[PDB]
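Have a look at the structure below before the remarks.
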Amino acid sequence: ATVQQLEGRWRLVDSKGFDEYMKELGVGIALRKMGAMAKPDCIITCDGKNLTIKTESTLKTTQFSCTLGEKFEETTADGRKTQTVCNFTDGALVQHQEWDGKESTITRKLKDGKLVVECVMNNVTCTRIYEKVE
């Protein structure tokens, strides 16, 4: 498996655990309502070691770019400024976020043609499944 195989526009088809993940982060109720009904597309592009991940919906539109392996400042949707690192390892894109002594990991992998995105903080997990928009 490779990082290039994650490229494309992806539509959200299933979500489990989103609200609980947001509660673990301590995100406030307005932003958790907004997440309970937004179904953002994810657009992943990678040019060698350059990665970009964009989220698009009417409620939520965000993007970040990085170099694989290099720490960078990510501003998250909820407004954290994290030190983030993305790496492609063991067939998955792994995005590690650290802020204020806290940590969360977001993993993105292909399973049977679908993009499976797992976010975890302190054992609290959100699993999101996407299908390719083509």
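Heads up, chain A uses Swiss-Prot numbers, so what you see runs 2-135.
Quick reminder: no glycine exception, Cβ is built from N, Cα and C everywhere.
Residues annotated as N-eicosanoyl ethanolamine binding site in Swiss-Prot, with experimental evidence given as evidence: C43, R109, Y131. DSSP gives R109 (N-eicosanoyl ethanolamine binding site) a strand state. Sequence-distant neighbours of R109 (N-eicosanoyl ethanolamine binding site): residues of the same chain at least 6 apart with a C-beta under 8 Å from its C-beta are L7, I45, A93, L94, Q96, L116, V117, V118, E119.
Among the features that Swiss-Prot reports, (9Z,12Z)-octadecadienoate binding site is placed at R129, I130, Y131, with the record citing experimental evidence. Counting only same-chain residues six or more apart in sequence, the Cβ atoms lying under 8 angstroms from the Cβ of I130 ((9Z,12Z)-octadecadienoate binding site) belong to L13, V14, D15, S16, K115, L116, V117, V118.
As annotated by Swiss-Prot, hexadecanoate binding site applies to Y131. Secondary structure at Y131 (N-eicosanoyl ethanolamine binding site), as computed by DSSP, is strand.
One mutagenesis experiment catalogued in Swiss-Prot, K24 to A, is accompanied by this note: Loss of ligand-induced nuclear import; when associated with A-33 and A-34. Note on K24 (mutagenesis position): other Cβ atoms within 10 Å of its Cβ, all shown chains, come to 14.
Shown in sequence order, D20, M23, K24 are the residues of the chain, 6+ apart in sequence, with a C-beta less than 8 angstroms from the C-beta of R33 (mutagenesis position). For the mutagenesis experiment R33 to A, the note given by Swiss-Prot reads: Loss of ligand-induced nuclear import; when associated with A-24 and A-34.
In Swiss-Prot, the entry for mutagenesis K34 to A states: Loss of ligand-induced nuclear import; when associated with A-24 and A-33. The structure shown retains the original residue. DSSP classifies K34 (mutagenesis position) as helix under the three-state reduction.
A distance of 21 Å separates the Cα atom of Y131 (N-eicosanoyl ethanolamine binding site) from that of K34 (mutagenesis position).
In this structure, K34 is the one among the recorded positions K34, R129 with the smallest number of other Cβ atoms inside 10 Å of its Cβ.
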